[PDB]
Amino acid sequence: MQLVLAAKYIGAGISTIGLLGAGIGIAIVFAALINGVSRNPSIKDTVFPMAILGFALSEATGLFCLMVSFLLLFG
Amino acid sequence: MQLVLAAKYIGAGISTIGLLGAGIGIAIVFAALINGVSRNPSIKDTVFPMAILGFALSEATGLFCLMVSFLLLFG
Amino acid sequence: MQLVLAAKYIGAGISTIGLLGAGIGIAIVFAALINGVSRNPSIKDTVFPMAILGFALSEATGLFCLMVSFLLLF
Amino acid sequence: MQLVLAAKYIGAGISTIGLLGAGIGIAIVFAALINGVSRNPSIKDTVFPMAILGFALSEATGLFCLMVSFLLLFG
Amino acid sequence: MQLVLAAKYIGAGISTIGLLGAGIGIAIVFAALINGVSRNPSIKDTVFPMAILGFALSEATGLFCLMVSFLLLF
Amino acid sequence: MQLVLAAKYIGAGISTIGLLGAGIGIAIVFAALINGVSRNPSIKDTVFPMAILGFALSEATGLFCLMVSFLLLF
Amino acid sequence: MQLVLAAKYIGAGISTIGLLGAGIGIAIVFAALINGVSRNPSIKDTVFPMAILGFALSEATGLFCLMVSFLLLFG
Amino acid sequence: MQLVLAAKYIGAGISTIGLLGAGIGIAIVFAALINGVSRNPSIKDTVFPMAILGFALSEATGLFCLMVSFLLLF
Amino acid sequence: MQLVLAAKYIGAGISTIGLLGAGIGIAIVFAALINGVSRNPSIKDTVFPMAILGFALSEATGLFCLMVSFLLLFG
Amino acid sequence: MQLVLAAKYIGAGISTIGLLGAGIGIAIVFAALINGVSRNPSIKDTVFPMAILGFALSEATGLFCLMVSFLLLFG
C-alpha cells in the first residue's frame, strides 16, 4: 500500500499541470472577445456567446485533468 | 506488483499533461472565430462550422492523452 | 507513513506548477482590456465587466491547482 | 520484469506529452483558415484544402507520439 | 525524517516553477500599457489603474506558489 | 539487464516530447501560407513550394527525435 | 543527512527554472518600449518609467526563485 | 556498468527535448518568409537567402542537442 | 558523498534550463528593435541603447541560472 | 564512481534542454529581419547587422547550456 499510495499522491500533483492550458486558453478567448467588441461594439451580442462556448470547451480539458487528479486522490 | 501499480498511477498523472494543448488550441480556434466575426459579421455562418471542426480536431489530441490515462488507471 | 508523507509534499509542490497558466492568463485578459480601451475609450464600461469575468474564470483553474495542493498538504 | 514493466507504463505516460504540439498546431491552422476567410471570403475554396493538409501533417506528429505510447503499453 | 525532509526541499524548489507565469504575465500587462499609451497618450490615466490591478492579480498567482514553497521550507 | 531495458523504455518515451515542436512548427508554416494567400491570392504558386520546404524542415527535427526513440526501442 | 543534502542541491537546481519567466518578461517590456517609441517618438519620456516599473516587477519574480535557490544551497 | 549505461540511455532521450526549439524556430523563419513575400512579392530574392541562414542557424541548436544525444548513445 | 555528488551534477544540469528564457528574451528585444527601425529609421539612435539595456537585463536572469549551475559544479 | 558517472550523463542530457530558447530565439530575430526588410527594403543594410548581433547574443545563452553539458560529459 505505502509505495502505491505515494504514487497516487505524486500522480495527483502531476495531473493538475495540464490545467495551465485552460488557464491560458480561457484568457485567450476573453482577450479576443474584448478586442472584437472594442473594434466593433455592435458585434457584442453575436460574439459573447461564442466566448462562453469557447471558454467552456477550453475549461473542459482542464476538468478532465482535475478528474484524474480526484480519482488518484480519493478513488 | 507494488512497483508496477505505482508506475501505472504516476503514468496516468503524466498522460494528462498533454491536455494543455487542447486547452490552448480550442481557445485559439474560438479567438480566431471571435476576431473573424467582429471584422466581418457577414462571414459568421461560413466560419462557425470551421470553428466547430477546428475545436473537435484539437480536442481529439487531448482525448488521446486521456485514453492512455484511463488505460493506465483501469486497463 | 514517511514515504506517503514525502509523496504528499512532492505532489503539493508539483500541483502549483499549473498556476503559471493563471499567471499568463490573467495578464492576457488585462492586456486586451488595456489595448481595447486605448483604441476605443468609450467602450470601457462595456469591456471592463468582461475583463473581470475573464480574469475570474482564468484564476479559477489556478485555484483548482491550489485546492489539490492543499488537499495534499493536509 | 517488474521494473521493466513499470518503466513501460511510465514511458507510455511520458509519450503522450508531445501530443500538445498537435493540439496547439491544429488550432493554429484552423485559426489562420478562419481569419483568412473573414478577410477575403472569396479565397475560401483555395485555403480550405491547405488547412486540411496543415492539420493532417500537424496531427501526424501527435500520432507518432501515440504510436510510441501504444508500443510501450502493449509491446 | 530524512525522506520527509528530502521531499520538503525538492517540493519547495518545484513550487517556484509556477512563478514563471507571473514573470511573463506582469510583463504582458506592462507591454499592453506601453503600446496603448503610445497609440493614445490621452488614455494614460484611465489604463494605468487597470495595469496596476492586472499586475497585482497576475502576481498573486506567483505568490500562492511562493506560499506553498515557504510552507514546505518552514 | 532489467535496469538497462527500463531506461531504454523511459528514454524512448522521453524522446517523443521534442515532436511537439514539429506539431506547432508545421502549423505555423501552414498558417503563414493561409494568411498570405488570403491577403494576396496571386502569390499562391510562389509561396506554396516555400511552405512545403518549411514544413519538411520543421518535420525533420521531429523525425530526429523519433529516430532516437526508435534506436532506444529496437 | 546525505539524502537531505542531496535533495537540497536537486531543489536548488529546480528553483532556477522559474527565472525563465523573468528572462522572457523583461524582454516583452523592452520590446513594447522600443515599439511604442518607434510609433510615437514624443511619448518616450512617458513610457520609459513604465518600462522600468514593468521590468523591476517582472524581475522580482525571478528573484523570488533565486532566493529559494540560495536558501536550498546555503541553508 | 549497467547503471552508467541506463543513464546514457535516459540522458540520450532527454537531450532530444531541445530539438522542439528548432521545430518551432525553423517554422517561424519560414512563416515570416511566406508573409514577407505575400506582402511584397518583389522582395523574394532578397529575403529567401535570409530565410536559409535563419533556418540553418536555428537548426544548428537542435543539431547540438542531437550531438549530445549521439555522444551519449555511443 | 556518492549520492550528494550525483545530486550536484543532476542539479547543475537542471539549472541551465532557465537559460531558455534569456534565449527567447534577447531575441524578443532584437526583434522589436528590427521592427522598430524598419517602421521608422529615424528612431534608430534612440531605440538602440534601449535594446542594449533590454538584452542585458534579460541576459542577467540567465546568468543567475548559470551562477547556481557553477556553484553546484565547483562550489 | 558508478552512481556519479550516471548522474553526470543524465545531467548532460538535461542541460541541452535550454538550447530550445536559442532555437526559437534565433528564429524570432530572423523573422523580424525578414518582416522588416519586406516592409521597407531600403532599411536592410541597417537592420541586418542588428539581426547578426541579436542571433549571436541569443545563441550565446544556448552555448552556456552546451558548455555545462560538455563539462559534465568530459570533465
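Looks like X-ray crystallography, 2.5 Å, at least that's what the header says.
Including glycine, each Cβ sits where the backbone N, Cα and C put it.
In Swiss-Prot, a published natural variant is listed as F:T46 to L, annotated In strain: DS400/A3 and KL14-4A. The note that Swiss-Prot attaches to the natural variant F:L53 to F is: In strain: DS400/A3, DS401 and oligomycin-resistant mutant. Record note (Swiss-Prot) on the natural variant F:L57 to V: In oligomycin-resistant mutant and cross-resistance to venturicidin. Among the natural variants in Swiss-Prot is F:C65 to S, noted as: In oligomycin-resistant mutant.
Projection of Swiss-Prot feature records onto the structure.
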residue: F:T46; record: variant position; Cβ neighbours (10 Å): 15
residue: F:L53; record: variant position; Cβ neighbours (10 Å): 17
residue: F:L57; record: variant position; Cβ neighbours (10 Å): 23
residue: F:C65; record: variant position; Cβ neighbours (10 Å): 35
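Here F:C65 (variant position) is positioned 13 angstrom away from F:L57 (variant position), judged by their C-alpha atoms. A Cα-Cα distance of 12 Å separates F:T46 (variant position) from F:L53 (variant position). F:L53 (variant position) and F:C65 (variant position) have their C-alpha atoms 19 Å apart, to the nearest angstrom.
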